[PDB]
2 protein chains.
Amino acid sequence: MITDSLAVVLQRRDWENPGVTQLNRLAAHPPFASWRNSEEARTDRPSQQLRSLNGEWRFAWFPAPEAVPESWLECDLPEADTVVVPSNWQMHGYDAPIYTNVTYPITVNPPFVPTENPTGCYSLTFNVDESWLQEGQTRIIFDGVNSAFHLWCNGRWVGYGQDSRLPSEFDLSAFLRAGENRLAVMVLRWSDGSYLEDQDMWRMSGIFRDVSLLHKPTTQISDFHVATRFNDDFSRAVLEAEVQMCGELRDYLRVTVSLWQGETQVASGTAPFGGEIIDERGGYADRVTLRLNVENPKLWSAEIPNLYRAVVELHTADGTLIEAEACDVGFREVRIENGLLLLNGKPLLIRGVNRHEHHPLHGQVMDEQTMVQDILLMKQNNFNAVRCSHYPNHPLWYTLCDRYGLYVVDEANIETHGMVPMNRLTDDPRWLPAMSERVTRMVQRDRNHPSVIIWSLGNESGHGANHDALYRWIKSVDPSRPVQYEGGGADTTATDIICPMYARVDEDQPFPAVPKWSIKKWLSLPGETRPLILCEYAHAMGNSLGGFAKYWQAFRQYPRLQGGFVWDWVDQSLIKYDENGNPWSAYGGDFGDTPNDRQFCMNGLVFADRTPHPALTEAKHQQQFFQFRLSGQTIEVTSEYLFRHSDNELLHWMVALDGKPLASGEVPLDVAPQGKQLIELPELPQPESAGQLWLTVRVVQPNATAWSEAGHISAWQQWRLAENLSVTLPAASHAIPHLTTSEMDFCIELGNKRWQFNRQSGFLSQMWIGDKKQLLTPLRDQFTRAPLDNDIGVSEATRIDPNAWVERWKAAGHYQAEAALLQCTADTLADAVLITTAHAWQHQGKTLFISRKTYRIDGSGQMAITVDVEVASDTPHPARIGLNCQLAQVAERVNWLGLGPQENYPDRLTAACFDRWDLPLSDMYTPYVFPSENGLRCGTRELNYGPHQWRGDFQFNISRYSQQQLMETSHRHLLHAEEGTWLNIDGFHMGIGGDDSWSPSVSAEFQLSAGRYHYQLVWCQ
Amino acid sequence: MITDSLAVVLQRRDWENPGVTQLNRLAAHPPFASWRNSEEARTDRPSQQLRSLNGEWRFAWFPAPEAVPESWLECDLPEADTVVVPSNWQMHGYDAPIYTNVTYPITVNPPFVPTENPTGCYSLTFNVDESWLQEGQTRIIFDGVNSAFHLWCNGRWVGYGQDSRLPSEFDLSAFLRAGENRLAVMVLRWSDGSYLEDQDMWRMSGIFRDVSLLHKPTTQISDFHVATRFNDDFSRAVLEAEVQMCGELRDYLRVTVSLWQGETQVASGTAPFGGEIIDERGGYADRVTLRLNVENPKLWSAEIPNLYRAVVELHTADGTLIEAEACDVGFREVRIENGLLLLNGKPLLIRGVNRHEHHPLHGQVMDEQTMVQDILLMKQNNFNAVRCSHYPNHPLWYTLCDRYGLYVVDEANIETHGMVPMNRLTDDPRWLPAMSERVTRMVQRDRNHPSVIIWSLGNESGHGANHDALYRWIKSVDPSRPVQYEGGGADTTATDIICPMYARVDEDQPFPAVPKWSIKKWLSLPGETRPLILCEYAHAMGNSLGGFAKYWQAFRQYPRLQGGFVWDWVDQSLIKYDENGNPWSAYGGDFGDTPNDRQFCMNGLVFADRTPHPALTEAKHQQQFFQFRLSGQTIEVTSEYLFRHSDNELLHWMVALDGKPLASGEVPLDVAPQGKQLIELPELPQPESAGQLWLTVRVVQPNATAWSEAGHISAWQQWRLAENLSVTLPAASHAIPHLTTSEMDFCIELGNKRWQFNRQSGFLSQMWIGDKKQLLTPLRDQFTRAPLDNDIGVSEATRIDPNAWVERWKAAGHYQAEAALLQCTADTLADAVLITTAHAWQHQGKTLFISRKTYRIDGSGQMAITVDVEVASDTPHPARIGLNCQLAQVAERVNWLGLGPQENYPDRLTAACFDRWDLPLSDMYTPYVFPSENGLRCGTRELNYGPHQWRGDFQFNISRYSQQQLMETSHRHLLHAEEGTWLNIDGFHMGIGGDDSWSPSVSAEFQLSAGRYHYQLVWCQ
Ligand SMILES: [Mg+2]
Ligand SMILES: [Mg+2]
Ligand code: NA
Ligand code: NA
Ligand code: NA
Ligand code: NA
């Protein structure tokens, strides 16, 4: 037929028209399986009426839709390959994925898209049983197609669809034939729907979610809604189920809804069709509402995800079953009352994270195994909520969240971040239909899931009248869930919750017309009463999450600060192979994509392979459900659970003196929700030996759960007990170090040890143990670090951001400053040799820093170093103040007394505990995909590496990579281990920040602004 | 091109798809003229850039779209006729118009329409000047096409459109050629848009509004909005004008907005493009907002429609004009505060009427002359508001309302009355795009008109979530106007005003789920605070508007009862010609249309030719802006104007004794808005003669206005002054009437007069003056009337409504009751002859009525009749209790002392005044298109017709048509004058009702429920 040809179908250019978002697409609805057996529906066994078309398909790539030959509609192309479906065709190397943050990947000219529009032609040959075509309705379901597509069946045009993130269904009953059938799908990379899909993520395309065939009878269940109502104390519930049908109504038709708790039927109801009168013309003859009473229902929550099974039966009066549908039911009430978000009558505290659907190998194709891995990792790290940023997810995600227990914010697939202004489309009534489809079809698909507690209207689209209209539509159709939206300043008329992104705890950010007030100040603005839940905060880009504890202190102090969603869960890195088949993680620009936003795609708490970043432990500690207070010998344990008793918790305490255990014990936890338990410790040891006594408590779950193993640690806390200062005089050795003075250097010898101080540079240049040199590079002051992602921000060589810390440091000359020797003197004491040095670091005639040191080598072989540094008040505050050297030794393990075991920084050390830690050298380096300063351990009093030992009170990192190499290397796989080991010992280190990664975010109390600094070290063997 | 062919264009069947409401249609906007001269824009002179295509077109009718030959796209069909455009093709006899009230004219199966879909093919050959195609944009504008259409230009497909009531615009720049061009428009009668167009009106089709070409420059004004803000006392105003452009932005571009009051420029402003920052991405570079201060602005209102002229200039910095646009500006503020609708700080009282766009000859094609005639008639009858029921009107209507002064409710073209339930579509998200287009494009077109004070979401579509969404969209885009909607019970979340239809003053109507509470009770329902303005009330079907005074008493007593809109203005009758070219008014079913709703299309206050019905005077009197109170000799005049002083009003008073004037005078009116004026009358005459003194006042406008002639009467009132009862004995004549008794009759003779009473029937059978018989039918009791439309309701022979008054009367046998003579006796008195009669009216053995009479013929020739009637308490209350006869006389004039001059009934007589009235016999018959009881005059003490005179206290009507003929005749043109004159003299008459015309609406105080009745008459010559 001419009308089925490509020349006719493509002529209207439906993908450059916001007025046409679909053609011949069926209505949205909750998940259906069309069970013909009620027991199978109840037990959720696979349905023979639902058939997966996933598997091997034929695929051909074209640069534009006009390049597809007409013969593709009739037979498979000879050049076509065989590919796995679902998939993204960028993951098969057909064209490159594009990573851009805010700028659209195409020329901004709505609704038009470039003529060179990459086109993917999918096709499948499949058989259909004759029973399916004898009677009933056969539909095909595309769970997701990016970004738009035309559909042919046996050469006849079927329909068109947009909104890559929601299912598209088409009736194939009039197109299918008995035996062999062929499906032809033409997928377009760009469409007018792409203007509503400007999320900060990789831009891919293809049939990236499941494809299936569903067979329904002619008389069928077409929609069903489940609602729960409760009394004041939640002891009585009414389960209201509205069922809708299509087909011929007959007086013998009946609907039965039965509720099951496991194997036991709790409630049931049967009724003929015909609803109550609603207006002058009557009621719905094709609908019925059944109300089931449930006594003492088991309530659903993230703490205890109690679920019931509701089965909806369509049957005749005699008793023969026509069709069955089922869904999991969670009894829970969500509402905002007096400014607080309540779940089952109790105020929530959202321990949330944003999660994109990302896999380093399969792109944006999701699988049950990855979903379960993510959910278990989140729950094991004290997360209780997830934001579907920024689109409806794969349908199995909501089922798994129902089952395991996580609150879900379901978000419409609308983001127009790149528009200027941001609301240019969302304030235009001509785009209201397209926006409305994306909201309404999501609600229609997901409104039955108990895990979904909040709807979101999208992300970063400004504030337009369409937002207000769709907010009100949701409030009318589903009053059971609050609606939130951040655009337009996060407190507009289109949101029930103040939901800002990256608003800071105490600091105001008064931007024009969309200020980000401090969250504490925001609550008290005149006339403001809503709760505040950050939809994004604590931007976890690289070495980040500095200041997380401040957020959680505020969340616990202020009732209307009910938490937030960290940005974000997993790095969006992709895997590439070099010349040796070795994989390496890639970010923006690594696929030839341009313009790109480089490493801003990696903001996760876990790597793309789901291994954790160090910041995850900080998040876990701050988000823990047990809070602790110490008063003398008693421990006060406060529970932050709202519904469950501590029936799987054992408290273990340990007392150690500078790392060596002295006493320990175990006490079972029995604390009610939001209750307290006082734990009286026995008479703790009081050693007369010098050192600090430390008490450490940890909560252990003795029994495995659905989401954790036996012995899982869920919370911990540490305190300092009594301290005994050391007043013992050092052992007076009889040997005296010998000083030899040449015009080049001072040489100090004691036994087999030797120290050399270069007199022209003023630094310790070499150290000998026997005849073995210990240093590859002299011991020198260091004031800089390889810049973090938070240090760099949005700055780059093309667009310099002068406010970024790295740019201020570079302009001030911190990285190029040259040390000028001021003095270097050697003196012999009664029992030691004293070296005094002074240096000035200068850049273009300006003295940035002055370092004055004293080296005291005594008869015991120990070298005591005192450092006093002055920092010019008008230079930017330095990243660190310390020493560094390249040791010749390469040892296998690192042992230290201090905060650990994981890397920690001054504004990100609350999760770390003081103890004796011993790790392999490799664990002392954090392999961030974008290399930077990493692996620091703070609060360290002793460090052991090979024969060397350093003592004092310092921060350190130790690795095979110099700060220079880390700074100059753009990818972690390009790093090479240098000879020996680089040691950085810092008296002082600046915070890492992380409130956001595009502006300075290190709070004042963690900047090195004091002007004068002092620290001491003891180096011995 | 194959893609331009009918076979390809019609294949997608865009008219059976709610997802496609247009293709390639330009954005909506306020009216544009693209003036290239600012003085021409200011003076509103015709623009050479706007060209009307109205005139002679070629037209061909087809039964279905598939019947149109392909050659129509290239050349005009040989069989095509030449027709005038705009027009409705049913008005040219191509197919029949259909009148149905609620039932859809097609099978209800959305979105599908019948295959036999009448199709009208329009075409026009026109020239285009080469200057228009050298540069700029040329667009075609279809102001209205019913109901959907495809457009071709020079054989190339252009686009598609729906929503018959709003303009559709298409860019023809790439399709036009120099010289001869051809336009081809295929209009379809039915589409999926028809499901949203179920208004109670004739169903027509075609290009029924103007068609024009507009030429714009490439850089152009694309939209402009005008908003007025005020201080607390309205003495300072800020005129805010937002201007939007399309085309290439250049730094030299400027926009100037100037405000003019007649010939004087009041304010001006100039600015380059670029708006303020609105969100993170910036502001609109293609928009500018200019704020002009106006001191002491002249405010707009229906009382004083002060208007300014705003001119919007697009020009370069040097000063050359690119384009100009203009609109009339009315400074006024509309808001609801504390439950009251306020205009310029004062609470409105809406004297409204619903108005369809209807013409008896041109169907639904409107013209300026008819619009002006309607506006003048409305204002002359004390109306101040109009509801555009139920769709956006022709654009000139809003301009005329701005100019003359009338508040306007602008209503979206959405009515789904026939759906079951009524919200089946409006609660479906799949119809949200189609509904949103109809709301948003109306707002975009009309938001600048000062006369529009309220938006309406449509009519009778139930209540669905789409209503709430669109309500909120309007509230977001245009906060300056309240939003109202009646569906779903008239007090839903989608309306700012309680706006019920046909809610009664005191009586509750508690329907399930959508009750119509009495309006007084509705205001005080727990938690209700909004104002109440009936969107429809006082259904004026035929002889109706009984009980109107009750509504207006309530409106004046209750502050939150702020009026309503009468249903409706003009009868929707159409003109047909019989076998002699004589026109006659036709209603539903007269065109072969079936099923139809007969005479329910005629509900107007005026006939289709705009001649008034009698009820219009009642409305005018009740709605008058001056209220009166009498206390002794002083008249208290209260002004109901809110803004204007009574600077064009003179009060005339007159005192009459039983119709003859005794004193009169004139007093100028000087009363402030909402003020009072006491008028002291001189020492009024005190005649000793018998009779009732009546005081009549009338307010006269000495000076002509824009809407009225000099001497126009705007208000009036009457009171009874002192009465002197007659105690004079009658003149004792010496002649004695002579009684002759035969077995057939009693014969009374006095001089040349003779009376005959038939002794077998018991009635006066004949009367002689000389040798001339005076009666054609005997004088007999009458208890029935030819049923009114309010008596009939929805009852018909196929579907009997047992509750209707006519059905109750028929079932009780009132129309078939047979009089049985009980007694008939003649006695001779000292100076008179006495006749005593008694009758019983029985039906199937039940005595319905008993009448006992006394006839006393004295020596003066007068016949005194006393009547005493008993009505069975269990029979339905009769329509009247009186006498009737057929006089042989046909006299030219009727003279009576009583209420007049126009027809009046017991519940519709407040406008009538007691006086001596003299009219031709023809004026005593009201020619309702559907014949019924008509022409009654109440409160009559004397009636003169030919030689006869009747005296007493009675109601009467007199005409050439019997009640039987009126009852049995369905159209007024089928009535024939009977021989002689039919007289109905009633002691008592039932009210006519009219709160609605589909249920009994006559209030209890106007039903004849007393059980016993007495009245007396004196018949003399
Ligand atoms: Mg489109
Ligand atoms: Mg359509
Ligand atoms: Na809180
Ligand atoms: Na990012
Ligand atoms: Na009132
Ligand atoms: Na009607």
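For chain A, we keep the numbers from Swiss-Prot: what you see runs 3-1023, in order.
Even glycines carry a Cβ here, placed using N, Cα and C.
Residue environment of A:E538 (active site, nucleophile) contains 25 other Cβ atoms, counted within 10 Å of its Cβ in all protein chains. Marked as active site, nucleophile by Swiss-Prot: A:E538.
Sequence annotations record features per position, and here Swiss-Prot assigns substrate binding site to A:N103, A:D202, A:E462, A:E538, A:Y539, A:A540, A:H541, A:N605, A:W1000. Contacts of A:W1000 (mutagenesis position) defined by a Cβ separation under 8 A and a same-chain sequence distance of 6+ are given as A:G795, A:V796, in order along the sequence.
In the three-state DSSP reading, A:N605 (Na(+) binding site) counts as coil. Cβ neighbours of A:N605 (Na(+) binding site) (same chain, under 8 Å, six or more residues apart in sequence): A:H541, A:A542, A:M543, A:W569, A:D570, A:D573, A:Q574, A:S999. The Na(+) binding site annotation in Swiss-Prot covers A:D202, A:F602, A:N605.
Taken from Swiss-Prot, the feature Mg(2+) 1 binding site applies to A:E417, A:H419, A:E462. The Cβ of A:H419 (Mg(2+) 1 binding site) has 20 neighbouring Cβ atoms from other residues within 10 Å, across all protein chains displayed. In the three-state DSSP classification, A:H419 (Mg(2+) 1 binding site) falls within coil.
For A:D202 to E or N, Swiss-Prot lists a mutagenesis experiment annotated as follows: Causes a significant decrease in binding affinity in the absence of monovalent cations or in the presence of potassium ions, but only a moderate decrease in the presence of sodium ions. In sequence order, A:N103, A:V104, A:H419, A:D599, A:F602, A:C603 constitute the residues six or more apart from A:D202 (mutagenesis position) in its chain with CB-CB distances below 8 Å.
Mutagenesis annotation in Swiss-Prot: A:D202 to F, described as Obliterates all binding and catalysis; the structure shown retains the original residue.
Per Swiss-Prot, mutagenesis A:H358 to D, F, L or N is noted as: Less stable to heat than wild-type. Causes significant destabilizations of the first transition state. DSSP assigns A:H358 (mutagenesis position) to coil in the three-state reduction, placing it in neither a helix nor a strand.
The note that Swiss-Prot attaches to the published mutagenesis A:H392 to E, F or K is: Essentially inactive unless very rapid purification. Causes very large destabilizations of the transition state. DSSP assigns A:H392 (mutagenesis position) to coil in the three-state reduction, placing it in neither a helix nor a strand. A 10 Å cutoff on Cβ-Cβ distances gives A:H392 (mutagenesis position) a total of 25 other Cβ atoms nearby, all chains included.
All protein chains included, A:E462 (mutagenesis position) registers 23 other Cβ atoms within 10 Å of its own Cβ. Record note (Swiss-Prot), mutagenesis A:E462 to H: Slowly inactivates galactosidase activity by reducing the binding of magnesium. It increases binding specificity. The unchanged residue is displayed.
Among the mutagenesis entries in Swiss-Prot is A:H541 to E, F or N, noted as: Poorly reactive with galactosyl substrates. Less stable to heat than wild-type.
Listed in Swiss-Prot as a mutagenesis experiment, A:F602 to A is described as follows: Decreases the stability of the loop 794-804.
According to its DSSP assignment, A:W1000 (mutagenesis position) is coil. Experimental mutagenesis at this site is recorded by Swiss-Prot as A:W1000 to F, G, L or T, annotated: Decreases affinity for substrate.
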In the chain carrying A:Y539 (substrate binding site), residues 6 or more apart in sequence that have Cβ under 8 angstroms from it: A:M503, A:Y504, A:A505, A:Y553, A:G566, A:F567, A:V568, A:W569, A:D997
Cβ neighbour count within 10 Å of A:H541 (mutagenesis position): 24
Same chain, 6+ residues apart, C-beta under 8 Å of the C-beta of A:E417 (Mg(2+) 1 binding site), given in sequence order: A:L198, A:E199, A:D200, A:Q201, A:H392, A:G460, A:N461, A:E462, A:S463
A:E417, A:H419, A:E462 excluded, remaining Cβ within 8 Å of their centroid (Mg(2+) 1): A:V104, A:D200, A:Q201, A:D202, A:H392, A:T418, A:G420, A:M424, A:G460, A:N461, A:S463, A:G489
Spatial neighbours, same chain, of A:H358 (mutagenesis position) - Cβ under 8 Å, 6+ residues apart: A:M203, A:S391, A:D570, A:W571, A:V572, A:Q574
Among the substrate-binding set A:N103, A:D202, A:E462, A:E538, A:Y539, A:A540, A:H541, A:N605, A:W1000, as the record gives it, the longest Cα-Cα distance in Å: 18
Other CB atoms within 10 A, centred on A:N103 (substrate binding site): 19
DSSP-derived class (H/G/I helix, E/B strand, else coil) of A:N103 (substrate binding site): coil
8 Å Cβ shell about A:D202, A:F602, A:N605 centroid, Na(+) site members excluded: A:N103, A:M543, A:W569, A:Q574, A:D599, A:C603, A:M604, A:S999
Recorded positions near ligand 4 among A:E417, A:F602, A:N605 (Cβ under 6 Å): A:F602, A:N605
